[PDB]
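Worksheet: one structure, shown below.
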Amino acid sequence: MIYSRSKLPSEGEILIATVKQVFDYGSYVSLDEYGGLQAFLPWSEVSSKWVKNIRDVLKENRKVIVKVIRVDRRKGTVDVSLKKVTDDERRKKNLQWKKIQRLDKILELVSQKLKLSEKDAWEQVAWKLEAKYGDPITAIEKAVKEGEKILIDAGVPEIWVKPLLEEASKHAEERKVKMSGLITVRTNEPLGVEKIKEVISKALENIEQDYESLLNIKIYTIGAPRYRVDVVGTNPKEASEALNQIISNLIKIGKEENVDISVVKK
Amino acid sequence: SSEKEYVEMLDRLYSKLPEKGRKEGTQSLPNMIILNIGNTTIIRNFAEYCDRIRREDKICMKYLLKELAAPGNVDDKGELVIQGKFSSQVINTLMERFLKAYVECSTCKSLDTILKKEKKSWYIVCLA
Amino acid sequence: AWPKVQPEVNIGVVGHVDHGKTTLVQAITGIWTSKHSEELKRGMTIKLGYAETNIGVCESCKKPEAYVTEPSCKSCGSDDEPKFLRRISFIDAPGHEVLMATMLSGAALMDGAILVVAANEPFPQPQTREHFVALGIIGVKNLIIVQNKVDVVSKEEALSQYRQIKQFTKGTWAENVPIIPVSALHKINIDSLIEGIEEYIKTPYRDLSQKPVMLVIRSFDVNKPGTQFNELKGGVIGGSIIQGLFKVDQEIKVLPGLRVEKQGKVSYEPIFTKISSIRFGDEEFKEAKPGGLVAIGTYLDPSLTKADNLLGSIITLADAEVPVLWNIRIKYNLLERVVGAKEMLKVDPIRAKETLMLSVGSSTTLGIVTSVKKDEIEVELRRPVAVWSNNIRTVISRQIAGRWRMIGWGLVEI
């Protein structure tokens, strides 16, 4: 399961919870992100006056996305909305959720591995990363590319980071796919190859920073006038997107230094 | 440094010619295969020409001379004990199959470069 | 042992006997010009028979045996170390269809010649008699006629086999040209031929203060398929520097260059680039001089060389003042009967508006005739050939650079 350093959520936040019992007034639910922090969903925040049947709309153990709109720091009282929740955060919280499930599993792995527990794994990894650079799920994919400095620059206690990086790099290489375009470069200059290498570098410069997903890129030569571009990352859009941004920059920066570069029309 | 008197340089050739008189070829008596027609055929003298090239030559004599599924090497005398795919009386077989693959005879006879139409480390990694 | 130098002399191998001329090379150098380990070593550098070997002398010893090639004094039979003289190179000239079409590049590509005899036949051959005078046409006065394939012959096969040559020599220019009997297969009496090369084919004067001029006979892409952009190397332009002095990190230019359509009119504009590396055979030097086939790495887009594209053209320095001319004035020449494999008397004359192949260095330009005199011919070349200072011996023909269709020659009045 998922634990949380903050026992009580912030107001307006979008979370995820699994129905436990849709009995009386509304429906009682449990936020799986706080360990099972028992929340609550008033019937008035389901749908509309569209002839409501909360008996089936919310079924036992059906995980759904809500939004906290009521918080009392006495006992609990965590009233949440359903359809009055921003239905674009529908894709938002759903996607982050995928990454949170990922984090849990990889956390469970490393933790169950050595003499750790889910209690300690979060308490020493996710917690400390939360206090460094936003959500850990994204700061972890950052560490695997930069090194082991990322986790010590968060507070992580010494030499159990490596198990994390060894196990995290596992899941990333599993979900490997490649998007590759085709170009042709033919420039005639005093130092042609020097320009060819220089312009490709100008285009590629600062692309992995904006497009966060990729692991590595290779613009190697295939023929003599034609060259291949390879992008390998863990995201469909990111790959095909970054790939085109590269190629567009190749053409744009190309004519700036008199380097003819065109995308193969095949 | 000579005109018509260059004969003594040409004599240097016909004097270094007896330095290369009878080398490249066959001498004292070639085929040692005898006339046998039993089940297949086995030479009574194959375990003497073996050392009259170099060593055991299992990956040479028996290795090269073998057709299909040819059983049997040389522990006694001869080979091809059963099914040699070479059951005959051809006294001339050990001459053409070893006309390139000798051991050690290239295209000079004295002393040369010993093994040098049939190689393998000439293509994998250039040694020379 | 001896210093690591570059070839300073180019020797031409001219014969007719199959492999006879070829084996004679390996007899001196030892480099196989049949099945090569040159294509299997780098990329695809394979045109003519290019061999090279050092030449030293085991002084304090008799001859012909002191003159050795390797630092091992095992030829003279001694545990000593000779003096170094020079490194020489040879050209088998197999190529592609060429049986004479190679010797039209100049003189710095072949500073000396060795005419290897055939073997059983009386004297001349379909090739021997053909390109014999081809040495007295392009400019080779220092020649060595060798009596090879005498592997199995007699003294009587020299009492007239050698005296037959003295007749063929008496009637032209090459009179007292040496005739050395050498063993084809066996490396015997080769010492004599070596001593011969060292006497009758000396190292011509090299003026290293003139405009650097290399004749490009090859060019290609050295990079392998898959090479990352960070490890891409420039184009390779292996030619034969005919004069001047080329160094690494020097600025050059490829003439004539490229075609440029510029509002009605087209021209050929140079290709300025830098010298990355120099490579004589397999050893990397820092400067190249005339004599010896040199491979020059550059900073050019491999798409310009790759498929031997940059073949034909020549290379100078960025600053050159070199006239790359369309039309040219050519003083043609009256050659006899010409095509040894058909065989006639005179030949088809040179008319106006006729298409002919002018082999300028290694260029196959087709220029329609425009003017005809007695010793002058104005041409309408397709590609603007480049001239540096002196007139070029372009062996005119018709079709392409090959044995098929040969006719006349002549310089290039400039």
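Heads up, chain C uses Swiss-Prot numbers, so what you see runs 2-415.
Any Cβ shown, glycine's included, is placed from N, Cα and C.
Per Swiss-Prot, the feature Mg(2+) 2 binding site maps to C:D19, C:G44. Taken from Swiss-Prot, the feature Mg(2+) 1 binding site covers C:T23, C:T46. Per Swiss-Prot, the feature Zn(2+) binding site maps to C:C59, C:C62, C:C74, C:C77; the stated evidence is similarity to another entry. Under the heading domain 'tr-type G', Swiss-Prot lists C:7-206, citing sequence analysis as support. Swiss-Prot gives this note for the published mutagenesis C:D19 to A: Reduces GTP hydrolysis 8.5-fold. Completely aboloshes GTPase activity; when associated with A-97. Quoted from Swiss-Prot for the published mutagenesis C:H97 to A: Reduces GTP hydrolysis 17.5-fold. Completely aboloshes GTPase activity; when associated with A-19.
The structure, with features from Swiss-Prot marked on it.
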residue : record                : DSSP class
C:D19   : mutagenesis position  : coil
C:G44   : Mg(2+) 2 binding site : coil
C:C59   : Zn(2+) binding site   : coil
C:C74   : Zn(2+) binding site   : coil
C:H97   : mutagenesis position  : coil
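Not a single one of the recorded positions C:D19, C:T23, C:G44, C:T46, C:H97 has a C-alpha within 10 angstroms of the C-alpha of C:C74 (Zn(2+) binding site). Closest to C:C62 (Zn(2+) binding site) by Cα-Cα distance, out of the recorded positions C:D19, C:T23, C:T46, C:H97, is C:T23. Not a single one of the recorded positions C:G44, C:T46, C:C59, C:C77, C:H97 has a C-alpha within 10 angstroms of the C-alpha of C:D19 (mutagenesis position). Here the candidates are the recorded positions C:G44, C:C59, C:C77, C:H97. The one whose C-alpha lies nearest to that of C:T23 (Mg(2+) 1 binding site) is C:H97.
Taking Cβ-Cβ distances under 8 Å and a sequence gap of 6 or more within the same chain, the neighbours of C:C59 (Zn(2+) binding site) are C:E66, C:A67, C:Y68, C:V69, C:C74, C:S76, C:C77, C:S79, C:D81, C:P83.
If you take the Cα of C:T46 (Mg(2+) 1 binding site) and the Cα of C:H97 (mutagenesis position), they are about 14 angstrom apart, rounded to a whole number. Around C:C77 (Zn(2+) binding site), taking its Cβ as the centre, 20 other Cβ atoms fall within 10 Å, counting all chains. Note: the CA-CA distance between C:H97 (mutagenesis position) and C:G44 (Mg(2+) 2 binding site) rounds to 19 Å.
When Cβ atoms from all protein chains are considered, those within 10 Å of C:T46 (Mg(2+) 1 binding site) total 19, not counting its own. Taking the Cβ of C:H97 (mutagenesis position) as centre and 10 Å as the limit, one finds 10 other Cβ atoms among all the protein chains shown. Same-chain residues that are not part of C:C59, C:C62, C:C74, C:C77 yet have a Cβ within 8 Å of the Cβ center of the Zn(2+) site turn out to be C:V58, C:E60, C:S61, C:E66, C:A67, C:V69, C:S76, C:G78, C:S79, C:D81, C:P83. Of all the recorded positions listed here (C:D19, C:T23, C:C62, C:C74), it is C:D19 whose C-beta has the fewest other C-beta atoms within 10 angstroms.
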